[PDB]
Amino acid sequence: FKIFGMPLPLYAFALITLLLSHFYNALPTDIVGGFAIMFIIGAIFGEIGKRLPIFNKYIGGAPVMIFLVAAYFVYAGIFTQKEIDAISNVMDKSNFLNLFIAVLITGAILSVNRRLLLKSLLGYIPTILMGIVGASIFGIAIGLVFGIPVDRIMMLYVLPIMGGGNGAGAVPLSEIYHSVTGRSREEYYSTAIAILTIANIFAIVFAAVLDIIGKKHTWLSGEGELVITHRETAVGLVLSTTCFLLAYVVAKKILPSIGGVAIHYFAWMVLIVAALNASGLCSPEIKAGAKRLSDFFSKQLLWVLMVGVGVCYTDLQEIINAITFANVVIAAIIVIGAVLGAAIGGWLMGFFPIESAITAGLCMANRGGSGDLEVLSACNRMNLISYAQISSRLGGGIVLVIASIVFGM
Amino acid sequence: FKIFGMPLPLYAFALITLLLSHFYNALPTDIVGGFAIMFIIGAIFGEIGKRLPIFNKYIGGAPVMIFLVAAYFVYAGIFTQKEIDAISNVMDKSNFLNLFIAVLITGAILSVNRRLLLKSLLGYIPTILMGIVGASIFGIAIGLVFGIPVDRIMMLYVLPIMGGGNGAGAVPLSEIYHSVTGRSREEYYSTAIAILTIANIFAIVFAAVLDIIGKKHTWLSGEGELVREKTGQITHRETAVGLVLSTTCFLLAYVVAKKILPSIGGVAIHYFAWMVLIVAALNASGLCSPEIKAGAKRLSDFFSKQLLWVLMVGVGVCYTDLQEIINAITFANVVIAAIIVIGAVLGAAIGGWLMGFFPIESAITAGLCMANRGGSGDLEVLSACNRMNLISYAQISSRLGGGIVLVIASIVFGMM
Ligand SMILES: OC[C@H]1O[C@@H](O)[C@H](O)[C@@H](O)[C@@H]1O
Ligand SMILES: OC[C@H]1O[C@@H](O)[C@H](O)[C@@H](O)[C@@H]1O
């Protein structure tokens, strides 16, 4: 048998090396050192989670293993500080996370027809709002079951969960909280960041549950649907970065906010890439290159990404500081409110309920971009990255406008 | 026609974006921001270097353009501080340079037969020594033509040039200078780092000259070769496993050169040198199936053919301070340095010819790759003669051959 397309004997060589670097405490805190550890660790736990009987269900087993396992390694101090640093240097300083998402978006968007583009976006945004309504309705419902005043349910539970994640919700929602109340950002942030991560774990769990239910009741699922020389693949990489650059320059210095909403650079990228598709500036050869590149990331490096995601974007200590029976239940139900909210809305709009609940439901309640990858990898619908981003970025910018209003009153 | 396989209209989109990021001064100082700029800049100047007859000869011209051009952009302050930072963050903090070399080495070594491995290394090291001798003989010869005492020619000119580059020569040769003399490291380093970079530019130039001469006089050249069962399939997995092996092998080598076997004897073995022995061992062990062994090759191709232009943009930024060069571009140093390089060329040419290697390739691997700025240099040189597949050999000289210069140094320095 083979591991991660590596035969056992060979994997041993690497697994041995990992441990030599580990116990000798010798590791370069850079790309090389990072991918080295991440590839090996991800490989084993990927396979393990790929074949755990109960633990591996559908396709959403493999990644969730690496993801959760990696977090347990940080919390239990299993990683050394240099190892955490190496991985962190790849995910943040070097910023592999964005690149990864950037590659995906480009590859996913450049593969579809131009005619089909504008058809979706018009019916999608309403679905997102439908999800929020359900997220609020259920939250308040269960909230009063816990004897918790409505305002808090919206300010400390609903809004932050549906928020566009750490940078997009906790970073700015604490800012709006301080601007309107005057109370410390920390007071809010700490509670928000903690609870949103709880829900993020539920989102990833229900993503696999809807997968099972989707393949059990085909009528609800769309089965992954809502509605060449290297040079070609290399050009895909160029377009992935260059498109992200443009979007960045737009959200920072040109068109940071269209109106009362602040448009996150990833949201612009979607409109930039989509525009680039419709412009047909990219030949079908190149448009494939972007697809093929996207595959390489989503199929080879997905395990690696999870090792990084389970390290940086999952502080298990802060979760524990808020894992009172109350928060665990309240948070979960809010997520289910989002599921049913986006399911109903999408069904009415013409989308498949299962995919609608993931893209316009779970992808809202998750920890934004890091979250989307965590969720989408759990339902094996990684090809919906583009949609997931709309909710986390644009749909996140929506939560802010709503937040100011609710916070104000 | 197409700028880096991109039609002119599309390239415009990117080239426009680059300039928007530039003038608005908005750029993420990370991988994404880096590759974005590097890909675009490299693309145009890559094409341009090749297009001009005088500017480019054969396939040699493309990289040297990006390389030199990129340095001129830093010196002339054409790049913004954030842009230099972005590129620097990719090359150093993120350490793309090593990865790149790591991928190459792995792909090059895992492609050859196991029987053929040990045949070369035994005849190579002597050739390196032959190159040094010629590098010293010529240096002293021209040195006395400039009325410069021999000791200095060896301490401030020869040794540092042949040194294993910045980290390997200037960083440690100034250390040996201070241990034996007692005089400041700066005094040495500043002069050494300056002059070695001068020679590094000559090395890259003669690499293309030997290319022309090699294809003009085929008898001297091996056409990419120093020395005179079947893949069934390729999977990304297979290519992906190549990437794993590239990193995991570098890790092991690193753990060996730091905590296990830093120095075999009087020589300190740089981690890259170990990697060569680790990968070579891994080949002979056959732990990797031919499918995987190809994956490493294919991965190597992707870097050496797609990302080579990108690398140069980074190499021309970080590892080429044009201001310190100017601080030592006296007619004297320019000439003395150049001739030392030519001494290395002829030294490694003669030696290799006697050992059984092709003179042209021998002069590049055991000659110019010694006098260059180590690893950054090898890539600069090997891309100039289009013999990128000799990375493995170039590394032996820059790392192991560099560890040799140190032992020699302590003796010469001690002698005073
Ligand atoms: O739903 C239409 C299309 O949208 C794209 O963004 C996704 O990448 C495809 O999987 C999907 O077919
Ligand atoms: O010279 C023998 C072989 O050495 C390897 O390291 C190179 O990658 C090959 O190009 C060459 O054929």
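We're sticking with Swiss-Prot numbering for chain B, so the shown stretch reads 21-248, 258-445, in order.
Just so it is clear, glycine is given a Cβ too, placed from its N, Cα and C backbone atoms.
Other Cβ atoms within 10 Å of the Cβ of B:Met399 (Na(+) binding site), summed over all protein chains shown, number 29. Taken from Swiss-Prot, the feature Na(+) binding site covers B:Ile181, B:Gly183, B:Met399, B:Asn401, and the record attributes it to experimental evidence.
Cβ neighbours of B:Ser405 (citrate binding site) (same chain, under 8 Å, six or more residues apart in sequence): B:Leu117, B:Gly185, B:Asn186, B:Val344, B:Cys347, B:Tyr348. Residues or ranges marked as citrate binding site by Swiss-Prot on the basis of experimental evidence: B:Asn186, B:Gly187, B:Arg402, B:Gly404, B:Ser405, B:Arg428.
In this structure, B:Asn186 (mutagenesis position) is part of a helix by DSSP. Around the Cβ of B:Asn186 (mutagenesis position), 20 further Cβ atoms fall within 10 Å across all displayed protein chains. According to Swiss-Prot, the mutagenesis experiment B:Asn186 to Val carries the following note: 9-fold increase in KM for citrate, but no change in Vmax. The effect of Na(+) on the transport kinetics are comparable to the wild-type.
In the shown protein chains, 15 other C-beta atoms lie within 10 A of the C-beta of B:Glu195 (mutagenesis position). When secondary structure is read from DSSP and collapsed to three states, B:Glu195 (mutagenesis position) falls in the helix class. Among the mutagenesis experiments that Swiss-Prot reports, B:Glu195 to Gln is described with the note: Almost no effect on the kinetics of Na(+) or citrate transport.
Taking a C-beta cut-off of under 8 Å and a sequence gap of six or more, B:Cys278 (mutagenesis position) has these contacts in its own chain: B:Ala122, B:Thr126, B:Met304, B:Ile307, B:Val308, B:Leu311. Secondary structure at B:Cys278 (mutagenesis position), taken from DSSP and collapsed to helix, strand or coil, is helix. Here Swiss-Prot notes a mutagenesis experiment, B:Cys278 to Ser, with the remark: Retains 79% of specific activity, response to various thiol reagents is not affected; when associated with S-317 and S-347.
Annotation of the mutagenesis experiment B:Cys317 to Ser in Swiss-Prot: Retains 79% of specific activity, response to various thiol reagents is not affected; when associated with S-278 and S-347. For B:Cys317 (mutagenesis position), the same-chain residues that are 6 or more apart in sequence and have a Cβ closer than 8 Å to its Cβ are B:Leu130, B:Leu274, B:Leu311, B:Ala325. According to its DSSP assignment, B:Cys317 (mutagenesis position) is coil.
Quoted from Swiss-Prot, the note attached to the mutagenesis of B:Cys347 to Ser states: Retains 79% of specific activity, response to various thiol reagents is not affected; when associated with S-278 and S-317.
Look at B:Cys398 (mutagenesis position): DSSP puts it in a helix. Where Swiss-Prot documents B:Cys398 to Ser as a mutagenesis experiment, the accompanying text is: Retains 56% of specific activity and is quite insensitive to NEM, MTSET and MTSES; when associated with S-414.
Here the residue is the original one, while Swiss-Prot reports the published mutagenesis B:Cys414 to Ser with the comment Retains 56% of specific activity and is quite insensitive to NEM, MTSET and MTSES; when associated with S-398. Around B:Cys414 (mutagenesis position), the C-beta neighbours below 8 angstroms that are at least 6 residues distant in the chain are B:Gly80, B:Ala227, B:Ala228, B:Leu230, B:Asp231, B:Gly234, B:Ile393.
In terms of Cα spacing, the recorded positions B:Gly187, B:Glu195, B:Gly404 that come within 10 Å of B:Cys398 (mutagenesis position) are B:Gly404. Those recorded positions from the list B:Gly183, B:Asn186, B:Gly187, B:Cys317, B:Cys398 that have a Cβ under 8 Å from chain A Cβ atoms: B:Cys317. Here the Cα atom of B:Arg402 (citrate binding site) is found 8 Å from that of B:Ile181 (Na(+) binding site). Between the CA atoms of B:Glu195 (mutagenesis position) and B:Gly183 (Na(+) binding site) there is a gap of 13 Å. Here the deposited model leaves out 9 residues, and the two residues on either side, B:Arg248 and B:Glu258, have Cα atoms 23 Å apart. Cα of B:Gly187 (citrate binding site) to Cα of B:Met399 (Na(+) binding site): a span of 14 Å. Within the same chain, residues at least six positions away from B:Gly183 (Na(+) binding site) with a Cβ under 8 Å of its Cβ are B:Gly189, B:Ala190, B:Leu193, B:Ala212, B:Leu216, B:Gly431, B:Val434, B:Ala438. Excluding the listed site residues B:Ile181, B:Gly183, B:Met399, B:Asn401, the same chain places B:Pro180, B:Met182, B:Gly184, B:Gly185, B:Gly189, B:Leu216, B:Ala219, B:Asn220, B:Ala223, B:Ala373, B:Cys398, B:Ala400, B:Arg402, B:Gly403, B:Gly406, B:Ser427, B:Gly431, B:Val434 with Cβ atoms within 8 Å of the centre of the Na(+) site Cβ atoms. On a Cα basis, B:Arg428 (citrate binding site) lies 9 Å away from B:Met399 (Na(+) binding site).
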